[PDB]
Each structure stands twice: as C-alpha cells, then as structure tokens.
Amino acid sequence: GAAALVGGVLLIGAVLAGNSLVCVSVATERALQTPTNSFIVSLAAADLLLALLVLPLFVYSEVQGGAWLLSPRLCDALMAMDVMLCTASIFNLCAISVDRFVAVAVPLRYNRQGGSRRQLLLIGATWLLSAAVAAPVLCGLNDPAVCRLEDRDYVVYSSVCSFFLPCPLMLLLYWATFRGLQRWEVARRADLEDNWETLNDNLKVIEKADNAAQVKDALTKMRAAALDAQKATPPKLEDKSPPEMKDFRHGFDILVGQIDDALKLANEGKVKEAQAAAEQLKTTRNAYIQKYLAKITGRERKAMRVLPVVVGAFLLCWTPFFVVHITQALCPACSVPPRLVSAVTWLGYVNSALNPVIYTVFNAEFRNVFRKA
Ligand SMILES: CNc1cc(OC)c(C(=O)N[C@@H]2CCN(Cc3ccccc3)[C@@H]2C)cc1Cl
Ligand SMILES: CCCCCCCC/C=C/CCCCCCCC(=O)O
Ligand SMILES: CCCCCCCC/C=C/CCCCCCCC(=O)O
Ligand SMILES: CCCCCCCC/C=C/CCCCCCCC(=O)O
Ligand SMILES: CCCCCCCC/C=C\CCCCCCCC(=O)O
C-alpha cells in the first residue's frame, strides 16, 4: 500500500510537471512552434488529463489493494476516460505519421503566409475518434467491488482498434516518410551546407556593415553561393529533365535577381537601400528556398529523430498491457497473475512521464530551450 502511494504520488507529480513544461515551452518559444509540435502538445494534454482525472483514483484503488469502494457509475466514468486518453495518445502518434508523410510526399506552396491549420483539424478528428471508441463504456458494460472492464467483446474491440491495428499502420507510415526524405538528400551535403552558411553569414555581414564596399562584397559572395546551391539537384529530381526542375531552380532565380538589384544599390553607395533589399532576400529564402534546403541537406530528417524514440517508448510501455488484456478477454482460462495485471498497468501509465524526458534528450530545439535553465 505504501509503495503504491509513494510511487503514485511521484508518478502524478512527474507527469504533471514534465508535460506542463512541454506545453508552456511550445507556448513561449517561436522555434518550437511547428506542425509536428502541435501534435506533441496534444499528446502532452492527454497525459495531463490522465494525471488529473485518472491516476489519483487509480492510485487510491491500488492503496486499497485493488478494491473499488465507490459507485459503479463513477467506475464507468473513470474507465471511459481511461480508454479514451490511452486511445487518444495512440491516435495522435498515428496522426503525426500521417501528417509527416503528407508533408514529405505532397510539397505545397501557399500564396498566403501562415499554415493551413490542417494539423489542428486532424488533432480535433483524433480526439473525436478516441471518444467514439470509448463512448460505449459510459453506457455501462459490466454485469462490482472492483473497477474493471468486464465486457470481453468490448476489450477485444478496443485492443484492436486502439492499439493492434494503428501500431502497424503507424510503423509503415513512419518508415515511408523517412525513406521519402532520404530521396531528397543530395550526395554533396557539405558543399550545400557551405552555400547555406555563406548565405546566412553574409546576410549578417550586410546587417552590420560599415560601408557600401562591405555590403557589395557580402552580396557578391551570396550571389555565388545562391548559384552554386541552385545546381545541387536532389536524387528525387536527378532523373528529371529540364516541370519539376522548373519549380526547383525558380526560387534561386528570384533570389539571384534580388541580390543583383541589391548589388546595384551597394555599388552606387546606397547602403540603407541595399540593406533593406537584403532583408527582402530573407523573405524570399523563407518562401521558395529554406524549407527545401532543410530537406535536401538532411536537416528535416535529422529533426524527426525524436519521433521513433517516442513511438518506441510507447510500444515498450503499452504492448505488455494490451497483450495481457486481450489475452484475458479472448481466453478467460488463460489466467494472468493479478500481480502482473497490476504491473503492466503501472508500466502503461509510466509512459505519460517519459515523453518530456525523451524530447529533452533527443530533440535539439527542446534540449536547447531546456539547457537555458
Ligand atoms: C484503449 N483500450 C483500453 C485501455 C484501458 O485502460 C487504459 C483498458 C483497461 O482495462 N483499463 C483498466 C480499467 C481501469 N484502469 C485502471 C483504473 C483507473 C482508474 C481508477 C481505477 C482503476 C485499468 C487499467 C482497456 C482497454 Cl481495451
Ligand atoms: C518496439 C520498440 C522498438 C520499435 C521502435 C519503432 C520505431 C518507429 C519508427 C520507425 C521508422 C524508422 C526509424 C528508424 C530511424 C530513422 C530511419 C532513417 O533515418 O531513415
Ligand atoms: C529507437 C527505439 C527506441 C526504443 C524506446 C526508447 C525508450 C526511451 C527511454 C529513454 C532512455 C534514455 C537513455 C538514452 C541515452 C542515450 C541518448 C543519446 O545517445 O543521444
Ligand atoms: C523545456 C523542455 C520541455 C520539457 C521540460 C523537461 C521535462 C522534464 C525533463 C527533465 C528531466 C531531465 C533528465 C535528464 C535529461 C536532460 C539532460 C540533457 O539536457 O541532455
Ligand atoms: C503491435 C505490437 C506487437 C503485437 C504483439 C502480438 C499480439 C498478440 C496478441 C494476441 C495474443 C493473445 C491470444 C491468446 C488466446 C487466443 C485464444 C485462442 O487461441 O483460441
């Protein structure tokens, strides 16, 4: 009993603190405001809701040796929430894989600034779907001194719908996505990184230049780097002929054109004007260039490194739970030691504390936002 209490309090504390720190960090920091991180916030919410609505009465139950002394309707409420929040977590890991696959497979360019908010819409769908899976639990599925899902048909249904069916689908999509990105990565990575650096560095030289000569020299180096980068063809388009190739180079053509206009200004000694033109180059790079540079240099694939770790931890933490529960539901005679049933439940809930740690260790932006304690 004391161990359930101690472990339980620590668990609830860790989930609340870790996941709130994630939510607030995506809130405070512009560098964490990305499409992927919308889902990460959603997952954090699921874990916060778990710590607030489910874990306390779960811990209380465990201190009372598994006994349930409260009403059966409250039990039904708790179990529906339990099922929904577990399902929401999984469906959101699924949604990330669907979102990232579409981002990689379907390059889009918008006229208007900003995102489409399609991630928000997908996240909303994810939660409604999870509620749909969980909804029958609220209507009362049990035949009573314990709080368990006794309906064997329902348990098989949800085990399949919430876990054994989405997990293979999500693993296939993550795999296609990573393979998809690899195809965009140029062989001569270091050369393109050099070009990218020459661009970003000299933009900074231009901002703090003392005179027109320095601005002109920097612009000249940018021009050279832009033209070099324009020749770095990803393997995806290497088998293409001079359509697709028109899209790729066109961005660099706009950039060089703007650099040329800026050079004329710098050459005439119009430093202020040349500097303002260099700032408009920053926006062009963001529009037609920067997203594709990060893809073709291998940076976007690198930034996705944290996702397999999150998925891996989830599978590690929840696979025993679902194997135990579907086995029981399929085969009453397949007697699982109550002690093990309890163990795999704790392991499932411990996952809700792990993700903040995983981000901090395995994702650069979260890690850097952390490291400035
Ligand atoms: C997403 N699919 C499921 C999820 C479940 O729990 C997360 C369960 C489940 O059986 N949960 C039981 C029911 C109650 N829960 C522990 C608990 C929570 C709150 C108060 C007391 C006990 C247990 C882990 C079953 C399914 Cl099919
Ligand atoms: C059951 C625990 C271990 C299973 C973890 C599952 C990992 C989910 C992600 C799968 C996609 C492949 C990820 C492998 C590293 C990236 C590959 C690459 O860079 O091309
Ligand atoms: C790729 C499959 C991952 C399987 C699930 C991983 C579970 C996550 C648990 C956290 C362990 C953290 C310790 C790792 C330290 C090494 C980090 C590093 O080398 O960069
Ligand atoms: C600001 C990041 C959002 C998450 C906040 C942190 C949540 C709890 C994590 C802290 C536990 C730290 C465990 C040690 C790993 C960090 C070490 C490192 O930075 O490399
Ligand atoms: C996606 C993660 C990996 C999944 C692991 C494999 C899942 C296996 C789960 C089901 C095994 C339970 C079946 C045992 C009783 C079956 C009754 C019978 O044989 O008639």
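Counting begins at 1 with the first residue displayed.
This entry, so its header tells us, was determined using X-ray crystallography, 2.0 Å.
Note: Cβ is positioned from N, Cα and C throughout, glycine not excepted.
Here is what Swiss-Prot says about this protein:
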- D47, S89: Na(+) binding site (BINDING)
- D82, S158: (2R,3R)-nemonapride binding site (BINDING)
- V341 to Y (Swiss-Prot position 382): Increased basal level of G protein-mediated signaling (MUTAGEN)
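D82 ((2R,3R)-nemonapride binding site) sits 11 Å from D47 (Na(+) binding site), taking the Cα positions as reference. Figure note: comparing Cβ neighbours within 10 Å for the binding-site residues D47, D82, the maximum is reached by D47.
There are 23 other CB atoms within 10 A of the CB of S158 ((2R,3R)-nemonapride binding site), with all protein chains counted.
Cβ contacts within 10 Å of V341 (mutagenesis position), excluding its own Cβ and spanning all protein chains shown: 15.
At the Cα atoms, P242 lies 7 Å from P243, with 2 residues between the two left unmodelled.
DSSP gives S89 (Na(+) binding site) a helix state. Not one of the recorded positions listed as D47, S89, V341 brings a Cβ under 6 Å of any atom of ligand 1. For the pair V341 (mutagenesis position) and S158 ((2R,3R)-nemonapride binding site), the Cα-Cα distance reads 17 Å. A straight line from the CA of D47 (Na(+) binding site) to the CA of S158 ((2R,3R)-nemonapride binding site) spans 19 Å.
In the deposited model, 5 residues between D143 and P144 are left unbuilt, and the Cα atoms flanking this gap sit 8 Å apart. The distance from the Cα of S89 (Na(+) binding site) to the Cα of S158 ((2R,3R)-nemonapride binding site) comes to 14 Å.
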